[PDB]
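Visitor: The structure follows.
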Amino acid sequence: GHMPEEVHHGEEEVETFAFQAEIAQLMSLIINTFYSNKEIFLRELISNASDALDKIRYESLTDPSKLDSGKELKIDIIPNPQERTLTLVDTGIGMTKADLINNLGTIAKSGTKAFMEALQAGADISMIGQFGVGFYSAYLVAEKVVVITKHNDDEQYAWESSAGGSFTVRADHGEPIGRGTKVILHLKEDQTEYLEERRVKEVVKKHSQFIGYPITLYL
Ligand SMILES: CC(C)c1cc(C(=O)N2Cc3ccccc3C2)c(O)cc1CC#N
């Protein structure tokens, strides 16, 4: 046999970018401070999932073909005690590559900035969703967050950040999710209570009791 060397690939498959400084300041703030009620992170994710589900639901009024990718609108929650992850998957509208990079790395600048200003003036962490940036509350409990997303008009993409100032984005060739978003939280060691059935049930019942979509726990 011969030994080729592929000196160049079709396109750079992993890209790394810095957050806007304001986004990174918030993330650093969130991942390092004490908050007495970190369970709000699940409310924030379920809230973003509900909106993504509304978005595909309303386009399905006008185009029934937008669900050939999946007709059930639902949220699933999967704690995995042995890999210390908690996973939320929704069948909402998902995100193109352009919006993945933009929404999470860049145009969150306004909301994160107004929020840190509001914090200086007396706000607290639970109000983060009033500024459109509730997703970053995941770092209350996670040391590392992964986002897998699939929009009807694009391929599947993976996003990842450990809150070190940077994130990466790559074409994800993994479990095809069809459509929507999947979030994988790599939990801090002192936050393993969100891998128990009792507790996750408490948090959903306490905060997301009136979401208009089924939420299913896969213990
Ligand atoms: C990465 C975060 C921000 C996230 C994004 C989506 C998502 O694809 N959209 C698309 C869309 C369209 C309209 C209104 C809102 C949304 C949010 C999701 O379904 C779940 C999460 C998890 C959290 N928190």
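We count from 1, first residue shown onward.
So how was this one determined? The header says X-ray crystallography, 2.7 Å.
Cβ from N, Cα, C; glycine included.
Dumping what Swiss-Prot says about this protein:
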- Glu44 to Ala (Swiss-Prot position 42): Strong ATP-binding. Strong interaction with HSF1, HIF1A, ERBB2, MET, KEAP1 and RHOBTB2 (MUTAGEN)
- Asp90 to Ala (Swiss-Prot position 88): Impaired ATP-binding. Strong interaction with HIF1A, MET, KEAP1 and RHOBTB2. Loss of interaction with HSF1 and ERBB2 (MUTAGEN)
Visitor: Between the mutagenesis positions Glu44, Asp90, where is the Cβ count within 10 Å the lowest?
Guide: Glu44
Visitor: For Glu44 (mutagenesis position), just give me the three-state DSSP call.
Guide: helix
Visitor: Rounded to a whole number, how many Å is the Cα of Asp90 (mutagenesis position) away from the Cα of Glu44 (mutagenesis position)?
Guide: 14
